[PDB]
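J.: Have a look at this one before I ask anything.
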Amino acid sequence: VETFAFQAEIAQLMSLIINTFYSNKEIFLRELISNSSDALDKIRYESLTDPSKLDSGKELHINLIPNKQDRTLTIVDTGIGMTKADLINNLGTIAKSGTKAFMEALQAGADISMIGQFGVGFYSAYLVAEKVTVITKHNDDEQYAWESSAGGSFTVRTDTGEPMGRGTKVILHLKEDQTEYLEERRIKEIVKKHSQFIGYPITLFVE
Ligand SMILES: COc1ccc(-c2c(-c3ccc(O)cc3O)n[nH]c2C)cc1
């Protein structure tokens, strides 16, 4: 298990998301689905000139898996996934510069719902999750598990869990007062409100 410190600016971003009074938390789902859509666009584009890029799985889709017993909401995609290096380097985001631009915008009237315009929408997971686990598999690397409960550090380990072929799995260990995001009608509502034009099937699993 390797432990890393977040860059000062990323720890600042996470503290802002955790500590700012902001009721519109439901946008975390749109943000994570948007990242899933971007990763699926990436593998689809590569496959247009190289069909073997899909040897690790042809289906391009998103699964939403609530689990009331574990108090987890899992978002699975069959996108391009990430290398260990990209996972350590702020989960493939330009988080340092993105955070700076987002901070300036917040002082210029913007609100947390606009986080995605600054390329750091992944970190909106901390509006609803006390801990986030990211399992990822890229065609050019092994399967890795990234994890953080914020507090300035994250861990990276080789994943021993279920192999996923190719893509990214975001496991949201929800805060006790955020369990509405495990309810079928609530998830359906949010998907319809903010992710209705996503170009990949979104399957909402039942329990
Ligand atoms: C906007 O920046 C980014 C940065 C990285 C990605 C990304 C993800 C991913 C990352 C997070 C996630 O929730 C789901 C995913 O498939 N997987 N692979 C890539 C290249 C997507 C958007």
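All residue numbers given for chain A refer to Swiss-Prot; the residues shown span 17-223 in order.
Any Cβ shown, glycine's included, is placed from N, Cα and C.
So Swiss-Prot says this about it:
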MUTAGEN   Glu47 to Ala  Strong ATP-binding. Strong interaction with HSF1, HIF1A, ERBB2, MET, KEAP1 and RHOBTB2. No effect on interaction with TSC1
MUTAGEN   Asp93 to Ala  Impaired ATP-binding. Strong interaction with HIF1A, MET, KEAP1 and RHOBTB2. Loss of interaction with HSF1 and ERBB2. Los of interaction with TSC1
MUTAGEN   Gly97 to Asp  Abolishes ATPase activity
J.: Say we define neighbours as other CB atoms within 10 Å of the CB. Which of the mutagenesis positions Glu47, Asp93 has the fewest?
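T.: Ranked by other Cβ atoms within 10 Å, the mutagenesis positions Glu47, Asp93 bottom out at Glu47.
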J.: Under 6 Å from ligand 1 by Cβ, which mutagenesis positions from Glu47, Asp93, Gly97?
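T.: So the answer is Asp93, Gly97.
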J.: At the Cα level, what's the spacing in Å between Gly97 (mutagenesis position) and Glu47 (mutagenesis position), rounded?
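T.: Here the two Cα atoms lie 16 Å apart.
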J.: Ten-angstrom check, please: count other Cβ atoms within 10 Å of the Cβ of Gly97 (mutagenesis position), all chains counted.
T.: 28
J.: Look up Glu47 (mutagenesis position) in the DSSP assignment and report helix, strand or coil.
T.: helix
